[PDB]
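Read through the structure below, which is laid out as structure tokens, and then see the notes.
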Amino acid sequence: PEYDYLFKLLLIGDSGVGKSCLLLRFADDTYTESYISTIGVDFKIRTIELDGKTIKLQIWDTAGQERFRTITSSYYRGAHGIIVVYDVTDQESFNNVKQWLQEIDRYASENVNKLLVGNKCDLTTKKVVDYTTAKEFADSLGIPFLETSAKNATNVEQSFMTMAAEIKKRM
Amino acid sequence: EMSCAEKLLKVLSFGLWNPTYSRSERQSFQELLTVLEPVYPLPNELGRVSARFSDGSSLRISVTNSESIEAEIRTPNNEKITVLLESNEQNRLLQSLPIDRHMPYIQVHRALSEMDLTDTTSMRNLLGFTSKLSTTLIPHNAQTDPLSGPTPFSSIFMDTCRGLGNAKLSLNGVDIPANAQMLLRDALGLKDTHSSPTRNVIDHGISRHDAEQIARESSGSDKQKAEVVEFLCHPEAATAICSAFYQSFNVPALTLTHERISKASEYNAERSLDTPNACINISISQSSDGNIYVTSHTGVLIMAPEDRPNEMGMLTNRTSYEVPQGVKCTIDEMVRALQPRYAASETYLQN
Ligand SMILES: Nc1nc2c(ncn2[C@@H]2O[C@H](COP(=O)(O)OP(=O)(O)O)[C@@H](O)[C@H]2O)c(=O)[nH]1
Ligand SMILES: [Mg+2]
């Protein structure tokens, strides 16, 4: 075509953990604080090269506040992969990963790809979720995991490529 | 010779979308029409609207629940004329006021100029227009109710941080620009996205000095500026501001429409059009009785039903509510005091 592969990605997680920030960093290599919140669902496209193959990613960026969940869930079953984000400075956000994974269990395709991302890892002072606490949890579910900083670009690119490769492998 | 309040009142009666108006006249009207702000309605009023122009003339329109319309002109020489207005099909008067109606169908407007949705400024401007036109009210049930569920309002402070400096915001008709909104951001104690407002503001409101600084940086009349300072010094002014940004106000309306909104998001992301996801336009007024009314708008791009395919317009959600006295800026306190009323409209570029 004009792309070798077409993958659909979903960002999922509590409000304000940084899902839009991560997406805008991956799609435009910018970080700004001059955007209103995500109302409903946002959408960005980016192409990557992997194993020489051109891959077109279609990333849906959901709103994470509770009331939005029912609208949000309608987008799961389309996705090739779902990224669950939490804020590493915010304990309650990590605690909620369990439910989000239940949402994936309830709504997404039975063998969708799951990645876990711990954002705002540049705020080291206020950091409350340690790598080992998260890794071990992710390990227990066969889920890949990275800490990232949309602000510093730290592991943002790596995240999506890992997700991509993981889907690629699956087909 | 003829005042602003009067000019506009001629227009609304002849009709905003009347075909006999040259395009250069339509722009000169949208300039007059944007002075219109919603305000606290009295007990029998379906909605009340107010405009205070720079030529010193004001205008107060009120629509009763029986949909009867009454305007009041105040000339720059303080004369008090009172007109009875009739809305019908050639004027669409009722449609060109910021009022929530009980229609059997969501209202559909046509943009008055070439607001071709390419970028941010296009979108904001269109929302600038739609914020002043009518909307159809939408009921919610327990599941789509923004205030129901296990954690209502949990996101307002985050929403407030992201919104301030990125919204179009008016208090008592005074436009508070980005710089000022950013001072107000810091004035609430919401310096960083992870904080709550200070125990001092929650209790006593913004400090007098902060308020005066914000009102100096703002565009608007000198008398009006003073009302803004007095508004900001209230514990309830913090409540009004923060709540107006609540993201889930938009849930009743999207429930009816999101698939079409997403369609527009994709359509645009494919053409590399750098169009924001959502725009916010807030309008808050304190009556000369102390009554605080919030009217909060969210505009969002939307695709026409599959009857006029590939046509794109804007979906506008209006949230109106009173902030009663003594309702301090707290999530727990907002959830039990505030009683929002959600409403929407679809606007498409006549193009
Ligand atoms: N320091 C830091 N702040 C971040 C980072 N990512 C997001 N934030 C902050 O969190 C706020 C909300 O992020 P946002 O993307 O809107 O969260 P969302 O609700 O999932 O879209 C932003 O205004 C940023 O200031 C990060 O990697 N580092
Ligand atoms: Mg977002």
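Here chain A follows Swiss-Prot, giving residues 6-176 in order.
Looking at the header, which is where the method is noted, we find X-ray crystallography, 3.0 Å.
Heads up, the Cβ atoms here are built off N, Cα and C, so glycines get one too.
The GTP binding site feature in Swiss-Prot is assigned to A:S20, A:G21, A:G23, A:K24, A:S25, A:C26, A:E38, A:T43, A:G69, A:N124, A:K125, A:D127, A:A155, A:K156. Within the same chain, residues at least 6 positions away in sequence whose Cβ sits under 8 Å from that of A:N124 (mutagenesis position) are A:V22, A:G23, A:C26, A:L27, A:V90, A:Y91, A:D92, A:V93, A:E152, A:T153, A:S154, A:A155. DSSP gives A:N124 (mutagenesis position) a strand state.
All protein chains included, A:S25 (GTP binding site) registers 24 other Cβ atoms within 10 Å of its own Cβ. Look at Swiss-Prot and you will find A:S25, A:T43, A:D66 tagged as Mg(2+) binding site.
For the mutagenesis experiment A:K61 to R, the note given by Swiss-Prot reads: Promotes TLRs trafficking and TLRs-mediated signaling; when associated with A-49. In sequence order, A:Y8, A:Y10, A:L11, A:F12, A:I50, A:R51, A:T52 are the residues near A:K61 (mutagenesis position), counting only same-chain partners six or more apart with C-beta under 8 A. A strand conformation is recorded for A:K61 (mutagenesis position) in the three-state DSSP classification.
For the recorded site, A:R74 (mutagenesis position), the DSSP three-state label reads helix. As a published mutagenesis entry, A:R74 to A appears in Swiss-Prot alongside the note: Abolished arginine GlcNAcylation; when associated with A-82 and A-111.
The mutagenesis experiment A:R82 to A is recorded by Swiss-Prot, whose note states: Abolished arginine GlcNAcylation; when associated with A-74 and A-111. Abolished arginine GlcNAcylation; when associated with 72-A--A-74 and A-111. Classification of A:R82 (mutagenesis position) by DSSP places it within a helix. Under 8 Å, Cβ to Cβ, and six or more positions away along its own chain, A:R82 (mutagenesis position) finds A:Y112, A:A113, A:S114.
Among the mutagenesis experiments that Swiss-Prot reports, A:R111 to A is described with the note: Abolished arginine GlcNAcylation; when associated with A-74 and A-82. Abolished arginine GlcNAcylation; when associated with 72-A--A-74 and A-82. The Cβ of A:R111 (mutagenesis position) lies under 8 Å from the Cβ of A:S78, each on the same chain and at least six residues away in sequence.
Experimental mutagenesis is annotated in Swiss-Prot for A:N124 to I, with the remark: Dominant negative mutant. Strongly reduces the levels of CASR present at the cell-surface.
Look at A:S25 (GTP binding site): DSSP puts it in a helix. In sequence order, A:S20 are the recorded positions among A:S20, A:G23, A:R74, A:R111, A:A155 whose C-beta falls under 8 Å from a C-beta of chain B. DSSP gives A:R111 (mutagenesis position) a helix state. Note: A:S20 (GTP binding site) has non-local neighbours A:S42, A:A68, A:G69, A:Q70, i.e. same-chain residues 6+ apart with C-beta under 8 A of its own C-beta. Proximity to ligand 1 (Cβ under 6 Å from any of its atoms) holds for these recorded positions out of A:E38, A:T43, A:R111, A:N124, A:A155: A:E38, A:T43, A:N124, A:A155.
Ligand 2 lies under 6 Å from the Cβ of A:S25, A:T43, out of the recorded positions A:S25, A:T43, A:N124. If you draw a 10 Å sphere around the CB of A:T43 (Mg(2+) binding site), it holds 23 other CB atoms from the protein chains shown.
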